[PDB]
Amino acid sequence: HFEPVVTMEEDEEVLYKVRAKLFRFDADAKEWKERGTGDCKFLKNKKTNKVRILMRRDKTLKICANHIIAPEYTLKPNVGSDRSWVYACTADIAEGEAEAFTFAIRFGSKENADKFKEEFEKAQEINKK
Amino acid sequence: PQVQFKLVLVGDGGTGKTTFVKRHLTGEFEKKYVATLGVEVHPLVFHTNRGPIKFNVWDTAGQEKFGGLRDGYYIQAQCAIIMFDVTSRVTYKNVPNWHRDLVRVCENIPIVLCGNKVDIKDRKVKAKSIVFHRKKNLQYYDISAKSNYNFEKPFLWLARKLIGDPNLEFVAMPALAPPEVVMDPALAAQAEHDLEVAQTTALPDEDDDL
Amino acid sequence: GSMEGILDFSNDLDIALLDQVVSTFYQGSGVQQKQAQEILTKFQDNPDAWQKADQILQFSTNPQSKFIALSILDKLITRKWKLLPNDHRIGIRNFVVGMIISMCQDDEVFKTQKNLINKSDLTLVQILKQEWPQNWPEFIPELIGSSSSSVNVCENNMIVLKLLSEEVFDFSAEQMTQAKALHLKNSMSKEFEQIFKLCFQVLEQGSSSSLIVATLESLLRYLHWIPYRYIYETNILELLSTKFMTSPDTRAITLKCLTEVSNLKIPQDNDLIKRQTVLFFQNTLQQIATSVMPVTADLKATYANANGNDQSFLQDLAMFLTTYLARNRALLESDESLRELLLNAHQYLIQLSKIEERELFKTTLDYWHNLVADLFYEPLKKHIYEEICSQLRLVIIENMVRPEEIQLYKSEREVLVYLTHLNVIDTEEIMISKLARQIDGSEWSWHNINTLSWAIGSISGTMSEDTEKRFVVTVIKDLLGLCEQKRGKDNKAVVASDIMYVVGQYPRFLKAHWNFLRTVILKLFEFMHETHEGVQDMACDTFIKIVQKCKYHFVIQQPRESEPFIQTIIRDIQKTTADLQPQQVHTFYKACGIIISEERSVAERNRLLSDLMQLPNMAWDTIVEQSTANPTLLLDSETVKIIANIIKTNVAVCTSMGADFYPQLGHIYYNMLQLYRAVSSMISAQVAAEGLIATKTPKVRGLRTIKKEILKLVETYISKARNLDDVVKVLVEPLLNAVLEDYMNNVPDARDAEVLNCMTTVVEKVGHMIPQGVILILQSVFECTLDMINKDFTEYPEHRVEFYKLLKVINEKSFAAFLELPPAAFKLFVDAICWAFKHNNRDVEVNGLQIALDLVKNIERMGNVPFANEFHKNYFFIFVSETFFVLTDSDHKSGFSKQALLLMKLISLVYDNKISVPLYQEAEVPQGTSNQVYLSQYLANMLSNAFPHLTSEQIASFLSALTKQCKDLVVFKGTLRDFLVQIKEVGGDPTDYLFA
Amino acid sequence: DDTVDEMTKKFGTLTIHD
Ligand SMILES: Nc1nc2c(ncn2[C@@H]2O[C@H](COP(=O)(O)OP(=O)(O)OP(=O)(O)O)[C@@H](O)[C@H]2O)c(=O)[nH]1
Ligand SMILES: [Mg+2]
Ligand code: NA
């Protein structure tokens, strides 16, 4: 015998991965502010069957979106874009403690925006159960 | 948290020092030039395979009239970034001046030279010409706060020198399961108002890829 | 709160309160920190604060409070020193000197307070700049005398001398007048004999490391200016090259000194100095081999490990070796006994060149370029370096870079080309065997097959054609077999892409072998149907790249072909491009246009042109029938996309065909300009129905894309047009009518800056032929664009930039259009130029100053007529003072050269009497008075009011020199730079402006 | 010529699929 030489996403399944840019509306000023650009993922937890949005910035991998795709949310169009959605979120924990935001998420194409909307609604049906 | 390093950020007015930091803090790209008065201190954390690392970023003023304490900001700095603008020859001509004043206070610290704005078509300070860093042992990176080209590199390099591990990598911070908040009737009216205003305010940079 | 007490100067300064404020700033955080920062900034900016500085240096215990007190003193010494009474100057000097001596006496303070000591020294050096040697003749003798007693004082004196040397020789250019620079340089030079004698003694006796290192730090600074004699006629080279390389504290600094020694100005015809230059290199390399690492050491791994100062040391060794060998390698090349030294030094460089560090690799790559260039040209020199060169081929190839990293790739290609010439057999072998280790799998990866492909492609053209033929064939065969070997379309795609990358790089081979070229192109067409990421772009990018190089082979009828291959491409163009995205289709059409330009029979070129444009012309004809029959169909965004894509297809073909595109432009021109108008109306209708927000909507942005691509197509044709009669007679009148009014009469946010861009090109090429048209352009775009951009420097940035380009070219080509302006609009023209002066944006500033200069020339050119005389009376002093304003305000330093040139031109006009009128009005000066005397009077007054701290003498002398020197530009510039220093201080010497 | 024709034929069967 010769002796030999001596993130918290394990519990989830990826339903949808799309590349996107996320914005937060600064209500106090009159402008949108970028919050991050990366892969936006829809993660179904295997214990609770709960779907969430998880989005990380490229390179740094810092979390710029983290919330339940709640049944009450509604994806509205933005006046300036055919490849974006905007919605209210009552509790996002990307920074730390929960906080309300008015988000907008933009994609590479209209088709990616439309597929996102379909997936967002599929995830919403799952979170009603 | 307990392991934190003072970083001084210096360079001519308009080079994009504050824009660079804001991108690292919030993710935002600031289009407007609001000149820094003296200095602003911004805590900035990165998650690495060697635990978290915190930079206290002293973002200093490039304009002389708004210079403030000037080299008084450099005392006890443990690392630094010198910034210039590749569309502005004069900001590279002033790099030796910023470095002189930096090394007189901080004798032996890791320093990164950053040529910002490489996203711009008509580059003025050619790659060929950027050689000041060689004899001064500065690390050099072409960056762009706008396109994010190499925006992580300065902090990755300084992290490696300050921890003394060349294999240090940024890693994915832990994503906790988020809350299941039901919304009340009280906040609805103010959220409904902000949603109206947001829809009817165009997203910036609609010609970009994302 | 309580922290603001120190800003109350009516009472004594509470020092404990200062240290609260200072500690709260450095070691505190958040709201507390920010408030203290503003209080210290206001404390320091207080003009009386320096008076309370001696108090802080004595009574405060906080070193940050003392540092800040020295910064307040520094501020005073550089700016207001000469205004003080002479007792204050002696007093301040004494307690700066006293504090420094006191801190060096106390070993604990000397060890722990380096930052406060170094700041005090720098403050002392600012005093020397003012007072030495004229009012301090004994500074250097007395510095040397105090050095003999205390070792700590001796070390600190080396820090003081280092800083002095830096401030006089390295940093004086910007910060001092020429005269003061010269004075201080001569004064250092004059007493350097005594200073060196001390440095050398310290280096030879050599007790304390920190003293020795500080002395070597100071030596590094001396080497920038001292004469070579101090280095070669003493024993100091032996010490640097042997003693100080052995210990690691002194090694770092000594290596930098020897690098600068290798750059000294040396007599080139003296054997003793040549032997000494050989010897210090020999000694240095010997110490590296025995104290640091041998020639065989893996420096890649050492650098990667990043221990202590290993990376800095390896960088500095690279700098030393490259610097010295670039200058001196010839000294090592003829002597047999120096051969081993020469090759070992180069072997270190080979090892340093393997280090994974981009910027270091660039440093070493610059040297390899210098070497291999010399071995290509210098007789009998390549046989020496055969083994170094063979290793370098592996190094360059293994570190080859994507052509995208422009600069790096060129430097690498050039070196690898030189090395291929020097030994073509060796280069082939290394590439073929590296390629074999991709097939066997030992070196296999996506990145590794990519790098080898880029390397193999870089040496195209260097081999003989016959060798190239065998080489290419072997490489393509091997790569083809590599693709068949691999599995999964991820892997197959990487190799196929590299296969096609390499063939694209060898056009000489493609030209000689038609069958093969045809197969390559038909294969690229098969790849245009692949959906897998990257493949379609690579297929299209390769196609146009091959076509740019091989044009002629597509346009002639090859042997054993029924037609020129261009015809075969055009026939199947729908089927070939069916799966491509629009921008990919446009590259394809542009590629076809490159080929069509080769056919020089006109009837046949035009026939191919309309054949190529058949699909978009039929899409076009149907859309013009649809949208004119009823404007409702244009509201559909799918129709907007299709239209924009037809226009872009025309832009793509016009880009490569230029003057040849004319018959196609004629097919669409009139209907296209009608389309511009219909689209313009929809944009205005949406903006009226929805508001300014409309301009952000996808609908309206789509419509604006149509207008912009139409403007781009016309700009593109006119820029390359050979028949300018047709441009005037046929294109221009319809264009101006379509675009000018629409621009003028839309709200600012709906105006396209591309209108301005398009007009610039029109004026550029045909402005001379359309004076009435140029007038019409100005009327329509000038005043309304100026009102958009004259409220701030930020808004409408594209319009801002194109505006001054348009005015620039109008001012060059059709100056007569400005003469026809009503005097009030001519005044807005002058206001606009001066407005450009004040921009930071370089595109605007540079054109601003250029327009000003060309305008002055245009007015001079008119000679003695009323318009030129009314221009000088109204605007000459406006231009002089506005140019002076941006020279002196510290916010337009980027424009200094062009400011100076304009100012010189303005002053020369008066000095040469080229203005034929009184620049003064009636009853303001005596009647016989020349403009020269009135120019001096006005400028004296102007500068006196603008810089009231300058003496009348200062201003009189500056202007006296400035006007003398208005022919010699470099001297004029020097005088201006002297003035920019003097305005930052009080009591500047007026004699400084006699510098020559 | 001979070697180039052999190479050309192999080129024609290049693929991304197995
Ligand atoms: N194109 C481009 N613009 C940039 C980039 N980074 C910053 N800018 C712009 O440059 C301008 C100046 O940026 P700041 O961050 O205010 O400059 P600063 O260095 O903080 O200046 P001071 O604080 O006065 O010293 C801002 O308008 C930025 O939007 C970049 O990467 N690309
Ligand atoms: Mg700033
Ligand atoms: Na190549």
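In order, the residues displayed for chain B correspond to 7-216 in Swiss-Prot numbering, which applies throughout.
Quick check of the header: X-ray crystallography, 2.5 Å.
Each Cβ is built from the backbone N, Cα and C atoms, and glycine gets one as well.
If you look up Swiss-Prot, you'll see B:18-25, B:36-42, B:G68, B:122-125, B:150-152 marked as GTP binding site. Around the Cβ of B:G19 (mutagenesis position), the number of neighbouring Cβ atoms within 10 Å comes to 19.
Per Swiss-Prot, the feature domain 'Small GTPase Ran-type' maps to B:7-171.
One mutagenesis experiment catalogued in Swiss-Prot, B:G19 to V, is accompanied by this note: Blocks DNA replication; when associated with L-69. Secondary structure at B:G19 (mutagenesis position), as computed by DSSP, is coil.
Just so you know, the Cβ of B:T24 (mutagenesis position) picks up 22 other Cβ atoms within 10 Å once every protein chain is counted. In Swiss-Prot, a published mutagenesis experiment is listed as B:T24 to L, annotated Has low binding affinity for GTP and GDP. Almost completely abolishes interaction with BIRC5.
Looking at Swiss-Prot, you'll find the mutagenesis B:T25 to A noted as follows: Minor effect on the interaction with the alpha phosphate group of bound GTP. B:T25 (mutagenesis position) is surrounded by 22 other CB atoms, counting those within 10 A of its CB over all protein chains shown.
Under DSSP, B:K37 (mutagenesis position) is assigned to coil, being neither helix nor strand in the three-state scheme. Of all Cβ atoms in the shown protein chains, 11 besides its own fall within 10 Å of the Cβ of B:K37 (mutagenesis position). For B:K37 to R, Swiss-Prot lists a mutagenesis experiment annotated as follows: Decreased acetylation.
For the mutagenesis of B:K37 to Q, Swiss-Prot gives this note: Mimics acetylation; enhances the nuclear export of RELA/p65. The structure shown keeps the original residue.
What Swiss-Prot says about the mutagenesis result for B:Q69 to N is this: Unable to hydrolyze GTP. Increases binding to BIRC5 and promotes exaggerated spindle formation. Within the same chain, residues at least 6 positions away in sequence whose Cβ sits under 8 Å from that of B:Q69 (mutagenesis position) are B:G19, B:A41. In the three-state DSSP classification, B:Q69 (mutagenesis position) falls within coil.
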Original post:
B:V124 (GTP binding site) to B:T24 (mutagenesis position): how many Å between their Cα atoms?
Top reply: 17
Subject >> Alpha-carbon spacing, B:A151 (GTP binding site) to B:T25 (mutagenesis position), which is rounded to whole Å >> reply: 7
Subject >> Cβ neighbour count (within 10 Å, all chains shown) around B:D18 (GTP binding site) >> reply: 23
**OP:** Let me know how many other Cβ atoms fall within 10 Å of the Cβ of B:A151 (GTP binding site).
**Re:** 24
Subject >> Nearest recorded site to B:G68 (GTP binding site) by CA-CA distance, among mutagenesis positions B:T24, B:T25, B:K37 >> reply: B:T24
**OP:** Compare the C-alpha of B:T24 (mutagenesis position) with the C-alpha of each of the recorded positions B:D18, B:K37, B:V40, and give the closest one.
**Re:** B:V40
Original post:
What is the separation, in Å, between the Cα atoms of B:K37 (mutagenesis position) and B:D18 (GTP binding site)?
Top reply: 17
Original post:
For the binding-site residues B:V40, B:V124, which Cβ has the most other Cβ atoms within 10 Å, all shown protein chains included?
Top reply: B:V124
Subject >> recorded positions close to ligand 2 - of B:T24, B:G68, B:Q69, B:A151, only those whose C-beta is under 6 Å away >> reply: B:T24
Original post:
Does anything in the same chain, at least 6 positions from B:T21 (GTP binding site), have a Cβ under 8 Å from its Cβ, and if so what?
Top reply: B:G68, B:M89, B:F90, B:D91, B:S94, B:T97, B:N122, B:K123
Original post:
How many Å separate the Cα atoms of B:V40 (GTP binding site) and B:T25 (mutagenesis position)?
Top reply: 10
